[PDB]
Each structure stands twice: as C-alpha cells, then as structure tokens.
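Enquirer: Once you've had a glance at the structure underneath, I'll fire off some questions.
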Amino acid sequence: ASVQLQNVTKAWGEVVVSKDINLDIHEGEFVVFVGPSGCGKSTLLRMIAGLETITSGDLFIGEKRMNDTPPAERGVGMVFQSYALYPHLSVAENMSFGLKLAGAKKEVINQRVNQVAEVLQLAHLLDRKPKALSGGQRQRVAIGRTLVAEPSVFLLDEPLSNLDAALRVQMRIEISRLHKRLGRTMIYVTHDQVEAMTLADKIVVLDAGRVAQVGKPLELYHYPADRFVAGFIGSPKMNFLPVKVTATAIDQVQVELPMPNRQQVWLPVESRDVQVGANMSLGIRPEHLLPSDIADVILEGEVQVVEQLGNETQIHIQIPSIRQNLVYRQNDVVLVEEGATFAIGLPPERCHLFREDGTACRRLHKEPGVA
Amino acid sequence: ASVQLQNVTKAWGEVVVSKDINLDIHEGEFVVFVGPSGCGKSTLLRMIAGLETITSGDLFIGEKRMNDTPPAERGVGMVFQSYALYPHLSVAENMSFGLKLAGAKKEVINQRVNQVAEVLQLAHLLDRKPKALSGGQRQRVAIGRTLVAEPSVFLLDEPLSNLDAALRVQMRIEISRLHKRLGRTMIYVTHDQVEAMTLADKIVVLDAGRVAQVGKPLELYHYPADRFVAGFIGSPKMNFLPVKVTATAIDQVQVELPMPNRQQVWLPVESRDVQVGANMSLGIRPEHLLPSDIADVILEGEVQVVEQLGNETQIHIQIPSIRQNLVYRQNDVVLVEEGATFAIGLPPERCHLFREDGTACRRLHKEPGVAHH
Amino acid sequence: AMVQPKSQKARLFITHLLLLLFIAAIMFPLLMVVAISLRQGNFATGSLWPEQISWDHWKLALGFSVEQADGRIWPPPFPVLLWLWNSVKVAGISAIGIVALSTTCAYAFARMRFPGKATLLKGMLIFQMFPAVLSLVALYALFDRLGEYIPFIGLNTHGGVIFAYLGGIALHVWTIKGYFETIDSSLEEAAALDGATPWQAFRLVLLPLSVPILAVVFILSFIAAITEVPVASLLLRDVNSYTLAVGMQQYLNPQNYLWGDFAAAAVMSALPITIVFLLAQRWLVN
Amino acid sequence: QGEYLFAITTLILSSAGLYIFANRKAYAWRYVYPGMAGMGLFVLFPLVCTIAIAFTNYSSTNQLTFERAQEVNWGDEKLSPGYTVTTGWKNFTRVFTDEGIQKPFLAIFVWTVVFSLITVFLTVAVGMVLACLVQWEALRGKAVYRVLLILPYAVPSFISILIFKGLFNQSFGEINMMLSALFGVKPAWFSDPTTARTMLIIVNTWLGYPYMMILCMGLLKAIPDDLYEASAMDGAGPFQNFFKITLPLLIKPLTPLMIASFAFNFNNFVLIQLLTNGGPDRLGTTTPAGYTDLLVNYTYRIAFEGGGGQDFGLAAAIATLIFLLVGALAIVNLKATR
C-alpha cells in the first residue's frame, strides 16, 4: 500500500501542470496534499487513482508498476467532492455496487454492508435513497462505499469548498476516526493548512504542481524549506525583513538589520553557500517575537492596528525603514493605543534566514517536537 | 444617523423570526451582528434597510419613524451578500446609477464618482465592467457605489464572504479605515468572531432572533450574559462543568466539583438569587486554564487528543467523571503523548457560573481592557 | 416583501385589469369554438351564442347515433375515431423510434467525449432548424420510387409518414443531452472505480436516471406527430388512411361548410391540450 | 438503377459505420452512430435529393425515370423522351431570367421577410411584457394566469388555425357579424390581400406569443434579484427597472432566439396552407402564386398543385430557401458561441 510516485510529470496539452513529483508514501501514512492552487492537488490525486493518464514517469501502488493499470485494478478507493451517490440505488446498493458488479454472494454483500453500516452508524438508514438523506449521512455513505470496497489506498478529494462549517467539522472527525480505526494508507487533499496541521503524518506542500516540501507538520512549521512554505504555514504570515549579511562563520551568519541603527545579529544558521555582503531575507514568526524587555535586540516602531481577540492581541507595528508592518502576537490583553510607539524583541534563535532565490538555510537550533 | 429599534417583531406567518428586540445605535457607532447560521441577522438588516416589512414595533432613524417608508427615502446604503453589480453597465455607471436616476447634473455626478474612485483608488479600472473585475475589486466597487450614494447609515450584509483569507483580512482593514475616515453610523452582519471583535465598537449577539447581549467585544469576552453568548464568543468552546452550590457568601459562591476529590472552591460572583444545593454549570475558558504546578485546584485526567498546531498545543483531557472532554491550550509545543495522565489548574478568579435557566451571574474580578474607550 | 408606496395598489389593479382583458381576447376563439359545438345549426346563423343545447354535432363526431331531426337520416359525416386511431398509431411508432435513436446520441454528446464532438455538435445545431418541409418534393419522389420495391414505406401508407416523422431526432437529442448534462458528472468515474465497463455504467447507472426525460420526450414526440399537417397531408391519399390534421381539413369546405361538426370534432380532440399542458409543462420552475 | 442507389445508401451507412464498431479507438462513436445514421437517412438524404432534383427536369411529363421503353413522344431520344435530363443550372437560371417567375418570386420573398420580421417583433414584445407582468411576485393567481396565457400553445396548432379560418370567414362568418353588429363594417379578410396579410399576422402572433413568453420567463428567472433590490434602494420605478435592468440583460441572450423565430416564421407553411391556402391569387403568373404565400408555400404550389404543371425541378428552388436558411444557421451558430 506504499504509493511511490517517482518522477511523475503531467502536461495539460502544452501547459506542464506537474513536473517531477517525487513522493514516497510508506504504508499506513495519512499523507495530506495542501496548496494554494486546487487544480494541481486534485489532478495529482486523480492521476494516482487512475482517472487521468500520466504523461511521463512511473507510479508504484504497493510494489507493482500501476501506471497503465485500469482504475478498477489499482486497489484504490476515492471519495469525490459530490460523493458520487447514485440516486436510483438505495444506500446498501450504493455501498455494494462494486461487490454486485464483480459478482459476490448475497451473504458476503450483506455481511460487509452490515459491518460497515454498524461501524459508521449507518444501519438505521440503510433502506433510503441519497435524496432522503442529510449531508453528513451522504458523506458517511460515500466513506462506507469505500470501506466496503476495502481499498489498499484511500483517496479523498476536497468537498469542504462546497460545504459549510458544521459538516466540515463532521468530515474532520469522521476522517480522524477512520484513520485511527483502520491504519491503512490514505491520501487527502485540502486547501486549508489548519486541517493539514491537525490531521497528517506527512504533509506535502504543492506550489503550482511542484513539491515545495514534504515532511511532518511540526517539521514544516519549524524548518521551512523555502519562503513559499514558510509563508504558507501559519495563519499569520511570518514577518520578512530584508537584511544584508556582514560576516559568515562555520555555524552562524551575521546580518545587518535594515533599520537605521544597523544592528548585527549572530543568528544560528547553516551558513552554507553564503557570501558576505549579499542580499538575504530574514524571517521571524509573529508568535516568537519576544517582548522588548527580555530580548537584547529591540525593534522600535509605530503601532498601526491593535486588534484584540481576548485570548491574544495582534499588534501591527510599522518599523521605520521597513515597508512591512511587523505583526506581533502576545497572550492576554496588552493595552496599546493606535499611533503610539511600541518596541519588540527579536530572538536570534527563532530567526529563519532565506536566500535571495527563495531557499532557506537550515536552522541549526534544535526545536522540540520535530523528533 | 442614530438608528433606534423599539420592540421590533417580525412574523413569518406562524413562525416569528425576531421577537421584541431593542437596539440603540448612537451616531457614528460601528455595530456588528453575529449569531448562528440562522437568517435572523440578515432579516434584521433587511428590515432596517427597508427591504422587509416590520410586523410589529417601531423603527427610528434619527428622529423620524421610518416603519412604512420606502428604502429610497430612508437615507440608508447597503451592500448585499452578492455584490449586486450590474453586468451591462461599467464601473462608473455601477457606482453612479442612483445619481443618474435622481439628478441630471453630469458635472456633479462625475465629480462625485471621481472623488470616490480616488479615495478608493478605483480610478484605473473606471471604464471596466464587473465581469473583468476580481473579488476585491468588486467589493471596492460596491463600497464606492454606497459612498457615491452618500447615506446617513451604512449597511453591510456579509461583504467579506466571497473572498479568500488574505483578501478578507485586507478588506477588513479597509473597512476599518473607512469607518475611521467617515465616522458615519455603520452596521455589519457576519458569522466570524474574529471580524466581529476586530471591527465592531458594539457587538449584538442574536439567538434565534432574540438579542442575547449587546456590548463591547472585550466586554462580551470577559463577562458573558448567558450560556449562549459564553459558548459563542471565543474560537474554542469554553469548558462547562456541572457544579453544586454548598455555601453562599455576600460576594462569593462555593461549588462542588463532581469528582471523588469532592473539592470545594470559592469563586467571586454576584451571589444574588442563588440557592444552596442548586445544579448549575461552571465555565472556564481553555486559554485561562493554568498549569497544575501553580494552581491549588488540580484536575487530573487522561489525555485523549493532542493537536499541535505549532504555535499552541490544544490538549483534550477526559476528566474521569466529566462527560464532555476538557479542552486545554498552552502556548508553544507541549510534548504530551495520548493516553497519558495529565493535570491542569483551575484558577477560581477566571470562572463563570451559569444557572439552570441559562442566565449568568456576573463576575467580580476586574479584567484589563474592559473600559478602553 | 419590500415596503412599497401607495402606487403599488394602483399598479396591481391596472395590471389585473389588463391581464383580464388580454385573457378574454385570447380566449375568445376557444370559447367561441366551444359555443358553436352546442349550436343547432351548422351555418352559424342567428344567435351567435346559442342558449339552447343541441349535442347534434357531438354524437355525429362520436358516431353514437345519427340525431334524427326530420324523416331522412343524417349519417355520420367523417370517421373521427378512425382519424384518432391512425394518428395514435403513427405518433406512437414515431415517438418510440425517436426516443430509441436519440438516447444514445444524447448520451454520447453530453457525457463522454470524442475528437469529432465539436464539429458534430455544430452539425446537429445547423440541421436542427432545417424544417421537415422544403424536402417534400424529395420525399414524394423517394416514396414514388420506393413504392414498387418496398410498399410498406411507399406512397399512401403509414410507413412513409412514420419515416418522415423519424427526422425529428435532432430536436429531442438536445433535450435529452441537456438532461444528461444536468446529471452529475462524477457518476461514470465512480462506476469505473467499482469496475464497471462504460457500457455497464451507462446501462446500470445513467440509463435508469434518464426515465423522466425519456418519458417527456416520448410525450412531446407523440404530440408533435399528432399535430403535423404538411407531410401527412401530402401523403395518405386514401380516405381511410387519413389522420388528424389531414381528415380534419375536409370539414371546412366551401361546398359544405360544417362549423358545428368541425367544432364538435375539435373540442372532442381535447386530450392533446390537457396532456401537453400537464406533462410538457411538468410543473417545472419556469 | 434504384437498387444500386439503395446499395449506395448501404455503402454509406452500414459501411463506414461498421468501421465505427470495428475500430476500438472509436468507442464513443459506437454511441454516436445510432441517431447519426438516423439523421443521415431521414434529414440529410431528403436535402441531398432535393438538391439533386433541382439539376434535373423532373416534371409531370417526366415523372418516370426510364420505365418508358415501349409503352408509347415527338423527340427520338434527344432530350425530352429521356425524362431525366440533367438541366445543369437551367432551372436555377429560369428563376431569374424568365421574368414570369422572377417578379412573383421577389414579391413573395419581400412579403415573407416582412411577415417574419413583424411576427417576431410582436411576438417578442408580447411575450416579454407578459413574462414580466406574470413574474411580479405581487400578483394573485400567477399560476392561473400562466395556464390561461399558455393555453394557445397547448392547443394543437392545426385546430387553432382551422378555428381562425372558420371565424374569419366572410360568406357566413362569426367575427364579421360580430363586427357588423358592434359597428357595421365588413373587413373582407380573404378577399383583400392587405386584410388577409393582417389576419395572418395577428393569427401568427396569437399562435407564437406563448413560446416567447415561456423563454422570457426562464430568462427572467435566470436574471438575479439583487439588482432589482439595489435599484429599488436607489429609487427605481417599474418602467425604469424594465428599461435599464431587464431589457439590457435580455436582448443579449434573446438575439439567437429571435433569429430562430425569424427562420421558423420564414418557413411556417402551415399558417398559410391551412388558413389562406395561398391567399388572393396573383395575376399573370405562369407558376401558381398568391398575395400571401411564404416561399415554402410557393414551392408547394409549383410541385403538387394540378394547375402548376407539377414541375418538380423548378419547384425545388433549393439554392434559395436553404441558402438564406444556412446564412441564418451560421448567424445563429456564431451568436450561440457569444
């Protein structure tokens, strides 16, 4: 059940949507696909399923080349956005169409559908038709159809776009329960990073059909591969400060802050392929910004927005000689009037240094939870 | 100007969506409407605008009672859920339709549209059609049409509902600056707690068409009036614990946690109309839960779910004798494996008590920021 | 339920008055043709609206009796029941053929794709509004040439009119295609995932969902074949082979004008209007 | 000869359609073929045969192809006794150069264009206004109004046309006596060509307004209502809303429907063959003609009427009817892609 996309390339006519997507999903990994462009993730999932041809490269479901295998024999079950429920068939027929067509004994069909309905809380409605059901019940019917089919790999689209929040949460809970109950390989496609953060063993970030980074949720949060991933992960975008590198050591890089005092910080960074005097973009997460009293590096500025959310206060301060307003998050309700001057602290350890191309030098600082 | 509502009731035949609601919006106040997915907020906004008849009650804008006045003469401008842009007309005609209908002075009509486009940076696509525009551009065009109409009261029906997160945040800042500039009365309808607490000067929480509580955002967050408002405000649901009152003081009320620990704790509360041995519900927010080391109340429990968002750790703890799992939330990454015992502190100061009927007794702990303005 | 000024009542009253006047104007012909049916005379002379009820023309069309008025007997004028039987036969056969030949074309044009889809679709659009008329010369020549070889579709027979009516495939193809497009798009992909050959996916999933549109198309084709004058009038030379809209034209002849008999037959042909107004409208959200 | 032609139809349909079921690449063509073959046999073939006849001299004297060998004829097998002369554009030229057919042809072509244009305009106006009035949402009995207004559509066309032919009679008449009783006038519907054209126009409007009403009702349902809400907020009245919100958003999708209605009214053989049968005769026409005869009816007169001589080759006139029709086809196809 180890899907092993290797050098997979897709070109819609002349437009190459996907180029050299090297994914290695081991057995029983809840790998999630999240990115800004929804076309790329859905196209990738459909090519994995078999509904779409692969322009070049080889695909490996389990341990067998499954590039040209018809979708029926790939051993994969897909949950569509519309759930693909047949209105004329009942719930039992909807979740046992596969067994009916291939040819299965009535007893086997009954046993499978009863087990799936019992574990999905679907037996009390196993006479009705899709029209006489609710949204959550339709979703459970689709998941039950996949469960009855018993696929090696579970594939799931993103129906949250056309769906509201209550059954979005119901979807999230049901998917979590299915994963913990089964433990089989399952791929999921979403556009919201919160869902990927909450439910994933290996997040795949797709950027215009390119593998931006593949890793654990905390791995992406703590050690982003590039500026795109760093900005994408985390609802408040990480503050980016253009810096000039002064001196590079073997384990750290010294950069000059753009703000007029030209302070220099010896932040811990891989310090590989770094030239003195080059242009680089420093990145510090809003949550990691220390109070001005605790940190040696102090960044003065003028407060613009003081959004108070009760649990936390997001302060948008406009640092002189910096275009961006450095957003700052503090727990509790800090009191600050708009237009006043507020100072924040810069922790050198939590500083992400980004090359001019976009790649990020590895942060030598150890972070708990990354394992 | 100052829109005032007195005993406004809307009856959809047998059902009554809104019943006996009383609002007092002063001139220049930013008032938001929040609540569940029920159409009570939208119906209220349409009744204020004049697009829906009022079954009973009186509606006052300024001094005139506009219960039976057509929306044209109410002096109220509204941007709809859809942006309501005429596809056949250009941007200038879209934002000057009303002026073209009413006045015939091309000089003043182009003066107004030019001023509004300049203050809304809409000068460059003045000649384009709404189809060519993006979502944010359509939102700005609708706002520009309202500005050109120049109403006494601005109405907004979920304007930030057809945009992605970044655009929604940016146009939220735009609406904030718009209110800061004009200072005219503005009314907003939304489902988003973040938008409500960021924009509104006063927040009206509608429950099935009933005004549960009206007040400042931090006031609602710190001192909810009832269980509904308390549960609604805050992105995570507040933990609720059934309790039994043992003794009542002049300003403190003891409760008994339903645990074999049998612990009794004093909580600073109004202590009025409280009966000894009455089944009530304690409420403490997940954010205010303290680590077990620095709190004398300790709630030992088994960890069910650990969600590591990266900037905070949400730990769902199953207290043995409590039905609903306790939700905790410590900033940063808190390494705790599932199925392991955990203990959290319960600070008595940040506690809310709710009687069986649903109403809440006001806390006596002074919270910072409750009176910033 | 927006608040409106006092002008709303005046507008509503004026609109109601205008609509009532227009409805009276449009219903004048139908109400009259009902009124003639009960008139005793057949030359429509005297009381434009007959207060007396006669039913002489109705049973003449029904053939129930001869309605003895004087000593001599008035036999039934024309076999309206025979007209109805022939029309029903031709319409049923034509509708069955149209549905059978249209369902697969609509499925192919709506759901699955092929390199010639675009050009074929423009072709059907081009040839859809080409009328069955303007080719009656070719049809007459073709049936005259085929009379000696295959008589069952030659001249003066129902085979010819049935074959001519089978040319209405184009109109119904687009309707069935529209319904198939309305049906959700992921069903075929899902059925393929369970292992259904595309033929099975069409037959076991898509076909049972098309029953309402197939019935609607059948009803529409039946009505259209019933009410087609030109082709059936050009063909069907014999009196016994007449259908409706072909044997009906004999009623209004300068030699023997029969307003009463024609009106009785027209009103008796009431099933068409009810069937259309009910099923074709299908009480759809307009 | 005809047996080989059936073999030609076989070679075109069964062959080159067996490739469809043989080649596995063409699988959707397996679904396409049933119905495509039906069209090719029932619609395309009559058109091709009509085009072919125009180049022949098939007539009343030459109705047979070659069966006449001994049955009987001054020609000794040069042109006429052959009975299947390939005239080669002689019939097409005879439409123009003969001038005994050219003048009636132009006259009735102008009449057909005027008839179709006036009918389409009146029908669209009536349907649009009726749709807007019916879909007010403040009216009472909207369903009853819809039923009563679409009753003319539901009633079969031939029944209504024959009812109108009976009513508009002048020998006995019903409308004539009604009008005479109200204020003594005898419009002379059938006798006067102008009155006959007026009767045809009003009958066609009566027959066709409900269809455009249904289409306009669908289009109004398609149009949103937030635009009307905003216009009412600015203070727009009913007429202002109709003339600056609905109509600008209505003509853009109405145009292809208007062109299709133009084509349909340009070839409505049944409003005339049943009501006026050709209208007051024209004077000094070799081929039969009438002051009210859409081209389609003219061609029928030349082909099948006994007085017309049954000149099938002349009665084709295919390169006129189908050529303006195909101009309309291209226009409609372009408008649909808009």
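All residue numbers here begin at 1 and follow the chain in the order shown.
For this deposited structure, the header notes the method as electron microscopy, 3.3 Å.
Just so it is clear, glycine is given a Cβ too, placed from its N, Cα and C backbone atoms.
Per Swiss-Prot, the feature domain 'ABC transporter' maps to A:3-233. Taken from Swiss-Prot, the feature ATP binding site applies to A:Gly35, A:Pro36, A:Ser37, A:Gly38, A:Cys39, A:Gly40, A:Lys41, A:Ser42, supported by sequence analysis. One mutagenesis experiment catalogued in Swiss-Prot, A:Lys105 to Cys (Swiss-Prot position 106), is accompanied by this note: Suppressor of EAA loop mutations in MalFG. Looking at Swiss-Prot, the entry for mutagenesis of A:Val113 to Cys (Swiss-Prot position 114) says: Suppressor of EAA loop mutations in MalFG. Recorded in Swiss-Prot as a mutagenesis result, A:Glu118 to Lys (Swiss-Prot position 119) carries the remark: Resistant to inhibitory effects of alpha-methylglucoside but retains transport capacity. Among the mutagenesis experiments that Swiss-Prot reports, A:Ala123 to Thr (Swiss-Prot position 124) is described with the note: Resistant to inhibitory effects of alpha-methylglucoside but retains transport capacity. The annotation that Swiss-Prot gives for the mutagenesis experiment A:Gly136 to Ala (Swiss-Prot position 137) reads: Loss of maltose transport. Has greater ability to decrease mal gene expression than wild-type MalK. Experimental mutagenesis is annotated in Swiss-Prot for A:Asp157 to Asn (Swiss-Prot position 158), with the remark: Loss of maltose transport but retains ability to repress mal genes. Among the mutagenesis results in Swiss-Prot, A:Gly345 to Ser (Swiss-Prot position 346) has the note: Normal maltose transport but constitutive mal gene expression. The residue drawn here is the original one.
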Enquirer: Going by DSSP, is A:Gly345 (mutagenesis position) sitting in a helix, a strand, or coil?
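Expert: Note: A:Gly345 (mutagenesis position) is in a strand by DSSP.
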Enquirer: Which one of these recorded positions has the most other Cβ atoms within 10 Å of its own Cβ: A:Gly35, A:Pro36, A:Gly38, A:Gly345?
Expert: A:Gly35
Enquirer: Using the recorded ATP site (A:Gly35, A:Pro36, A:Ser37, A:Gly38, A:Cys39, A:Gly40, A:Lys41, A:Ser42) as reference, state which further residues of the same chain have their Cβ within 8 Å of the centre of those residues' Cβ atoms, listed in sequence order.
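Expert: Apart from A:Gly35, A:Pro36, A:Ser37, A:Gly38, A:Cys39, A:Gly40, A:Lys41, A:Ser42, the close residues are A:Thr43, A:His191, A:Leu206, A:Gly209.
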Enquirer: Measuring Cα to Cα, how far is A:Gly345 (mutagenesis position) from A:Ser37 (ATP binding site) in Å?
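Expert: Just about 35 Å between their Cα atoms.
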Enquirer: Between A:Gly35 (ATP binding site) and A:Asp157 (mutagenesis position), find the distance joining the two CA atoms and give it rounded to the nearest Å.
Expert: 13
Enquirer: Using Cα-Cα distances with a 10 Å cut-off, which of the mutagenesis positions A:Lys105, A:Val113, A:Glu118, A:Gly136, A:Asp157 are near A:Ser42 (ATP binding site)?
Expert: A:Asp157
Enquirer: For the C-alpha pair, I'd like the distance in angstrom between A:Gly38 (ATP binding site) and A:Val113 (mutagenesis position), rounded off.
Expert: 33
Enquirer: Taking every protein chain shown into account, which of the recorded positions A:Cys39, A:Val113, A:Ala123 has the largest tally of Cβ atoms within 10 Å of its Cβ?
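Expert: That would be A:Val113, with the most Cβ atoms nearby.
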Enquirer: Radius 10 Å, atoms counted are CB only; among the recorded positions A:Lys41, A:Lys105, which position scores highest?
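Expert: Per the Cβ count within 10 Å, the most buried is A:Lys41.
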Enquirer: Please report how many Å separate the Cα atom of A:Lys41 (ATP binding site) from that of A:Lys105 (mutagenesis position), as a whole number.
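Expert: If we compare the Cα positions of A:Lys41 (ATP binding site) and A:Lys105 (mutagenesis position), the gap is 38 Å.
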Enquirer: Which one is it, among the mutagenesis positions A:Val113, A:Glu118, A:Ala123, A:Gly136, A:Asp157, that lies nearest to A:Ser37 (ATP binding site) by Cα separation?
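Expert: Minimum Cα distance from A:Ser37 (ATP binding site) across A:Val113, A:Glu118, A:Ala123, A:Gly136, A:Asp157 lands on A:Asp157.
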Enquirer: Counting other Cβ atoms within 10 Å of each Cβ, which of the mutagenesis positions A:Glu118, A:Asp157 scores lowest?
Expert: A:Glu118
Enquirer: Cα-Cα, whole number of Å: A:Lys105 (mutagenesis position) versus A:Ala123 (mutagenesis position)?
Expert: 20
Enquirer: Given the recorded positions A:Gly40, A:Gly136, which one has the fewest other C-beta atoms within 10 angstroms of its C-beta?
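Expert: Among the recorded positions A:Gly40, A:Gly136, the lowest count of other Cβ atoms within 10 Å belongs to A:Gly136.
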Enquirer: Take the Cβ of A:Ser37 (ATP binding site) and count every other Cβ within 10 Å, whichever protein chain it belongs to.
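Expert: Around A:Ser37 (ATP binding site), other Cβ atoms within 10 Å: 14.
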Enquirer: Tell me which of the mutagenesis positions A:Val113, A:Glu118, A:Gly136 ends up closest to A:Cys39 (ATP binding site) in space, Cα to Cα.
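Expert: For A:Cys39 (ATP binding site), the closest Cα among A:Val113, A:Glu118, A:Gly136 is found at A:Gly136.
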Enquirer: In whole Å, how far is A:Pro36 (ATP binding site) from A:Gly136 (mutagenesis position) when you measure between their Cα atoms?
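Expert: It is 26 Å, counting Cα to Cα.
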Enquirer: Where the distance is taken from Cα to Cα, which of the recorded positions A:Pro36, A:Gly40, A:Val113, A:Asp157 turns out closest to A:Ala123 (mutagenesis position)?
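Expert: Nearest candidate: A:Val113.
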Enquirer: Whole-number Å distance between the CA of A:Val113 (mutagenesis position) and the CA of A:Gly40 (ATP binding site)?
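Expert: One finds 34 Å between the Cα atoms of these residues.
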Enquirer: C-alpha of A:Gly40 (ATP binding site) to C-alpha of A:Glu118 (mutagenesis position): distance in Å?
Expert: 36
Enquirer: Rounded to a whole angstrom, what is the C-alpha distance between A:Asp157 (mutagenesis position) and A:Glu118 (mutagenesis position)?
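Expert: One finds 24 Å between the Cα atoms of these residues.
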